[PDB]
Amino acid sequence: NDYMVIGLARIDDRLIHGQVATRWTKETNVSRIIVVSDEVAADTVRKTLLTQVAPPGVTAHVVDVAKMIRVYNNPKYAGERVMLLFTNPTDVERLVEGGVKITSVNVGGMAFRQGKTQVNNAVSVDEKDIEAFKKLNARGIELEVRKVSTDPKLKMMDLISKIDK
C-alpha cells in the first residue's frame, strides 16, 4: 500500500485514442502511463509508435502482466501516480490476485464484436468480461462505465443487470 499509487485504471482495447488520453492525463494529474498487454508487448512496431507519440511531459511504458506486478512491487515508484491501461478486465483480476490493490475500475471503451452484447455506445462484454466484472464487485471494488469524465457515470452492474438477469 505504501508503494505506487494507482491514479486511475482505464480499460480500452485502443490504449491511446483521440484526446481521451490527453484530457484524462491532465485531469488525472498523471505524468506516467503503463500499458499492460502481452499481445502489444510482443509488437515492437506498435510499441515504437506509442512511445514516439507519448504526450509531452508524459511517459508511456509497455509491460506484460507478469512484469507489471514486479514494477508495482518496487517502492521506486512509491507515491508516484501511474495510470493503468488494460484491454480486457481479465488482466485486471490477474493483477488483483497478485496482491495489487484496486479500489475502482473505469471502462473507457471496448471494440464491439459478434457474439458479444452491446452494453453501451462503444462498450461490449462477453460472458468472460462479465464474469471478471462480477468478481471485482464481489470484492467491494467499484465498476463505473464512462467514455469521457464529462459524460454521466453509469454503473457496470446496472448495465449488465438490465441485460443479464
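The residues of chain A that appear here are 159-323 by Swiss-Prot count, in order.
Structure determined by solution NMR.
Cβ coordinates are placed from backbone N, Cα and C, and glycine is handled just like the others.
These features come from Swiss-Prot:
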type: ACT_SITE; residues: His175; note: active site, pros-phosphohistidine intermediate
type: MUTAGEN; residues: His175 to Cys; note: Loss of phosphotransferase activity
type: MUTAGEN; residues: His219 to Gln; note: Slight phosphotransferase activity
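For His175 (mutagenesis position), applying a Cβ distance below 8 Å and a minimum sequence separation of six or more within one chain yields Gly267. Following the DSSP three-state reduction, the secondary structure of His175 (mutagenesis position) is coil.
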